[PDB]
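All remarks here apply to the structure that follows.
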4 protein chains.
Amino acid sequence: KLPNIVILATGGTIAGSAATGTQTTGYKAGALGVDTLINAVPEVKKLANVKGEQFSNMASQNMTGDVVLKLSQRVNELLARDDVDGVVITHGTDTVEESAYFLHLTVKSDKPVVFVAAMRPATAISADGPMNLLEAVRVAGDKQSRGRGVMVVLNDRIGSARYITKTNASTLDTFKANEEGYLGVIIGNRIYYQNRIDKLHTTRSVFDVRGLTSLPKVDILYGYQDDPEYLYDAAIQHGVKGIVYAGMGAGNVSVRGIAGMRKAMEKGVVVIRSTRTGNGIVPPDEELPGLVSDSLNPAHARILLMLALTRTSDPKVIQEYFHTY
Amino acid sequence: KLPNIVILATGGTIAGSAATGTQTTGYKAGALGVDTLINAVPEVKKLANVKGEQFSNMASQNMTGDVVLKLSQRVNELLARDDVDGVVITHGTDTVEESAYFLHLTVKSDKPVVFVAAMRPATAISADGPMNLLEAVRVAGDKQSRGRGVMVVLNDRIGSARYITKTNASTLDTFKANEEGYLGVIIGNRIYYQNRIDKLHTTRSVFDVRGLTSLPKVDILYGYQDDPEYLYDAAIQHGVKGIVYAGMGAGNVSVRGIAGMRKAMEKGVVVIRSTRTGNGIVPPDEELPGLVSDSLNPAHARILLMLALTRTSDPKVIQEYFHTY
Amino acid sequence: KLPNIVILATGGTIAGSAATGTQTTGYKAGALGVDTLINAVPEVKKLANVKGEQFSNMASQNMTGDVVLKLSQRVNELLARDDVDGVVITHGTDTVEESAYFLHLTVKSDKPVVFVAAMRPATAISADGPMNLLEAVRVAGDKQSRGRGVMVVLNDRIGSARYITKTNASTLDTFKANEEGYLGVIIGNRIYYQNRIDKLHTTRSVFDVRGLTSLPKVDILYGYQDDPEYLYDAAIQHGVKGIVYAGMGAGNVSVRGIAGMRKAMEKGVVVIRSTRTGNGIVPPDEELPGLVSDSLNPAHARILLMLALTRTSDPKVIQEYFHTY
Amino acid sequence: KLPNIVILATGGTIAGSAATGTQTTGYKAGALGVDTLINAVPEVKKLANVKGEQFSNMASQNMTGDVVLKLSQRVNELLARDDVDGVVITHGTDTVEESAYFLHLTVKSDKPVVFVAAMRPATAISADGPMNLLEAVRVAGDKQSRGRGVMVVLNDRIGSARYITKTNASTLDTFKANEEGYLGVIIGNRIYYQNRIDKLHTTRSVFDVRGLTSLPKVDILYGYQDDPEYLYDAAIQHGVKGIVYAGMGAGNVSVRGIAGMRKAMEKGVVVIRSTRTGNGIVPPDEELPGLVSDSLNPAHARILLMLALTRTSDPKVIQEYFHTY
Ligand SMILES: N[C@@H](CC(=O)O)C(=O)O
Ligand SMILES: N[C@@H](CC(=O)O)C(=O)O
Ligand SMILES: N[C@@H](CC(=O)O)C(=O)O
Ligand SMILES: N[C@@H](CC(=O)O)C(=O)O
């Protein structure tokens, strides 16, 4: 009768433990085990039959592509089992959007995959982790949650991995998608589903990574007044396969950036022009080098580019991925 | 009886001219002269006695610190004159926030300095430039506008240079300060002032650049999964005096970024940890390298750092600037 | 080869004509004919074969349910024709959300129905109507726009009738759905679809009004400190069939409001508890009188209640409508 | 050395106590005493010397003007004492904005007055009250907090009573001022002040209520399609002295509402046209009846109108209050 949910722990402030109730820096993110998290919210056991698995225990600023690859592989294994109805992944907030979007493109199942995180450590006064986890378990176990793509659940909100981003350095309500909104919200112990994303993901995605053991190198370069050509030269010299440009406005580029991007393209590096602004569409512009990010922000664009480079070097195909995923 | 306003033109989509009413890319930003702008909104002449001056005519993605320095010097000259009551600066949207914040720190006058820009070119259907300019002139000529710091006026809103940022690649309403709001709004031909910024600026600022002819080099490095050490090495090798880090979450840093920042500090480079998120406070953390950006986003933080480096290398002094400016 | 679009005009500031370019009040909304609108944006004729029809010419604050009923009936007639591919409805901004939501529930077609409006009159400097109309025609004629429910298009954004609301009295960017986002955006002459609404509408809706000639009376009462019982007594005395309560917080009710709501229910009036806050979920609460609005704001809740009352008085059925529509 | 702070308790979900950790409705708001609140966050005693006083213990939907009057009188008494450095007022979230704005206009002291509330009850998993109270005490005890007007503190944010409103029925981040932002934020145990409000308040306000024992009656009427004249007739018949109209768009009014407003003005009732939209400016319009609310939302506008009516019936004076307070 209860759903079977695996809580797969990777680390984060959600598993952080500090010396006092108001310590906000200098505590170890990813100190507490997945069973400690579970045991602090015994209410979870009335929503699902939960099993904890300790995948890693790191702060998400140290999450790396090779590890995210393994996480995606393990989640694909789990969801292929009949005794697993969904998976909740505990993660740090800083790079959750990157990890979640990676799994959104690579998990070949319609069963729910819900990332959860906490802006305050577990020891903190008014810690948000307990309720965030409870909400994430509720979402992962609900039959209505299937086929929605990978989700990110904090602060009563259910965000699509493709749209959601950490918008604020430090607040509980940081995760928002200003232009695209939330997939749903959790209020009064009930899920209210609002939207389905109109993009390819999960079971309809071409991005299979089950045979892979590493990913193509992609760096992100910022756009600003006086931005230097030499950062493009260094990226090329170090063997990047892609550069994502966090551009000025709508992916616009200085004379120096144009020179860098042209040098990159000459050396077989794919350039995606995204925006530093935080939101909105980078439109095509045939007068400029590179491809355009559609509404993907720089961190998301890097994840799609990395995966696109496992399949193709055809700029028409990559550009179409950015308009469809 | 009318205020005397100088319209000082630098370029931008506000002075853009395209082949049709819906062409959104591949037109020259900064094609039209300041007198063409003025002549399209003759209504401006009922609000002020206006004089146009063509300072530059470039797209703002190509605006550089050396030029912004000269702009600040020229605006300081103008505002010292009794026949100038305020100045409106037409600029591209992409880097307006950078130029405006520079002048906010360096213009030693309480007379209004209002940057204005347009998201659609002058030729576009429903072009926003005409009304934005009219509003900017109204603001610059109003006696109530004095002593407010440098302002950015688009879409009926008056933003402080210290808070306002381009939040969306492509929309008319892009300029917002999500946490700090607008200084005021212009509705029905009337200015409604809401807030005064609680920060140092203009006449209370230490940042004098009247004797300067160049600025210290500062680059911006992004924070993301797998971010590389080699970009810090390249920046150091190329003689940066500062690095602003657009960090993961609240200026958090990977093992690789920490190694880079430590190398930079060892070579006499000041590091400021800002955030890629778009909003909010990077708090102090003595366990991490560098100084923290307070609520300055990466583009603003670069401008303050550059100016701070003209005066000092004392990290206590620079850190205090970031909490006060 | 071009789509066939009917532009059905009802009035609004989009068809407003004032004496000068900055007159913001005291002009007649709905002065200009639909052919004048069309002739100001001849670009529309490259996107569709357009035909204008003058349905009404009023300011939307004077739009009434009886007229909205007829509008829905006429749109159902039009969309049943093979020579009509979609319909764009020009309307005032003040009550567009009400009219649009009514049609969202009652138009039995998957062909696009796009409401469009303008915050500045047609004569205004930087009038937004021309571009809003062009965007609305583009949306209505696109094959990808089918089956999305009724849409509201201003300022480069495509809002669902069920979520979108006028959030600001006076700004061009007023239409937003803070929690649910936009269905899509129009940038660079291209439509970017983001979301499909996860609610019943149009072809899946039970709300048929083709045989009807009037609608049940529903009033809206506000919630605030010292709110009076006597307004409930007056509404009952005047024969309301429903009351929507724009409640304090999450539909919460004073001792006086509870007395009023109980009196209403005793006299056969259905009460829906909504919120004055502007956003979010009113959860069920069996300790309080009436039904709950889910995330419907007061204006939308009134439209659903009115339609629900044409079909049923069963509070279980009405409550389920509020969770599904 | 520590500041002396009085915690003056009125009730609310902050003092709510439910049977389980996830019960969201049907619990008594204002069950717990002020000493229970204090004893749950002993950390408060390291920030201030605190004394609790139980002013009332009600749910804020039942807060009434007569009681808010007494609260303002008591806070004025407290702040006149040398042994009180500031006051924190615990209150329900639903009408906090009304009570806080009343005190903003009537407390004749520059010492901090900080309202605090909680969206989750004290018993709830991840209850927000403890941290909100700690933050409110920090704000009230800080010397930099003086002369800022009355503040509302939840979720790491410090809102001005004049701008802040509950924007969402049910979320922790509900309190926002979309156009005006926050006065400050509290992150990492530190206050970051961003703005000072550019409006009259507290020590510069004319609104003295120290001799008063009751307030003029003011009701709020909503604006919508088919809005009825009879609600104006009932309000007049019941002796209102003011009506605030939560208007369609920018305070716009139907033919029926105009008839009602004219009848009200004929009987000596002052009408203020506000907006139901949630934000922005209602501009003057001499073609319409009544005065305009500037950017005051309906709940705030009622509080100012009530106080304005204790002093004057001169519409020029009242209109100027709405532009200055
Ligand atoms: N640095 C932490 C921040 C958080 O979890 O809130 C992490 O991302 O692991
Ligand atoms: N690239 C243009 C964009 C704009 O002005 O909207 C500029 O910044 O010059
Ligand atoms: N009162 C006008 C406002 C607008 O269209 O902007 C209307 O709703 O008809
Ligand atoms: N109804 C409660 C809601 C809250 O405090 O959150 C109150 O306002 O008293």
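Residue numbering for chain D follows Swiss-Prot; the residues present correspond to positions 24-348, in that order.
According to its header, the structure was obtained by X-ray crystallography, 1.6 Å.
Cβ atoms are placed via backbone N, Cα and C, with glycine included.
Residues or ranges marked as active site, O-isoaspartyl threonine intermediate by Swiss-Prot: D:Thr36. According to Swiss-Prot, the feature substrate binding site maps to D:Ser83, D:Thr116, D:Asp117. The note that Swiss-Prot attaches to the natural variant D:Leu177 to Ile is: In strain: NCPPB 1125. One entry in Swiss-Prot concerns the natural variant D:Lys199 to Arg. Its note says: In strain: NCPPB 1125. For the natural variant D:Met288 to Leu, the note given by Swiss-Prot reads: In strain: NCPPB 1125.
Features recorded in Swiss-Prot, as mapped to the structure shown.
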residue	record	Cβ contacts under 8 Å, 6 or more apart
D:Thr36	active site, O-isoaspartyl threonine intermediate	D:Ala52, D:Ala82, D:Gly115, D:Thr116, D:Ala140, D:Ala141, D:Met142, D:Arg143, D:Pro144, D:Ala145, D:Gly152
D:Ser83	substrate binding site	D:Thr33, D:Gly34, D:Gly35, D:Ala52, D:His114, D:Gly115, D:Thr116, D:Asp117, D:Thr118, D:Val119, D:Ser122, D:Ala140
D:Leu177	variant position	D:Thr116, D:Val139, D:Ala140, D:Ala141, D:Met142, D:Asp151, D:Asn155, D:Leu195, D:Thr197, D:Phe198
D:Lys199	variant position	D:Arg180, D:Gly182, D:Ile187, D:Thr188, D:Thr190
D:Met288	variant position	D:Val294, D:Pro312, D:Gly313
Seminar exercise, completed: For D:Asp117 (substrate binding site), the three-state DSSP class is coil
For this session: For D:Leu177 (variant position), just give me the three-state DSSP call.
Result: strand
Exercise. Among D:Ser83, D:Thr116, D:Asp117, listed as contacts of substrate, what is the widest Cα spread in Å, to the nearest whole number?
Worked result: 7
Exercise. Cβ under 8 Å from chain C: which of the recorded positions D:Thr36, D:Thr116, D:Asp117, D:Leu177, D:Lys199, D:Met288 qualify?
Worked result: D:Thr116, D:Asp117
Seminar exercise, completed: Simplified DSSP label at D:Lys199 (variant position) comes out strand
Problem set entry | Cβ-Cβ neighbours of D:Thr116 (substrate binding site) (radius 10 Å) | 30
Problem set entry | Contacting recorded positions for ligand 4, chosen from D:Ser83, D:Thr116, D:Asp117, D:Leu177, D:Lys199, D:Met288 when the Cβ sits under 6 angstroms of any of its atoms | D:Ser83, D:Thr116, D:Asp117
Exercise. For D:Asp117 (substrate binding site), what is the tally of other C-beta atoms lying within 10 angstroms of its C-beta?
Worked result: 32
Exercise. Which three-state DSSP class does D:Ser83 (substrate binding site) fall into?
Worked result: helix
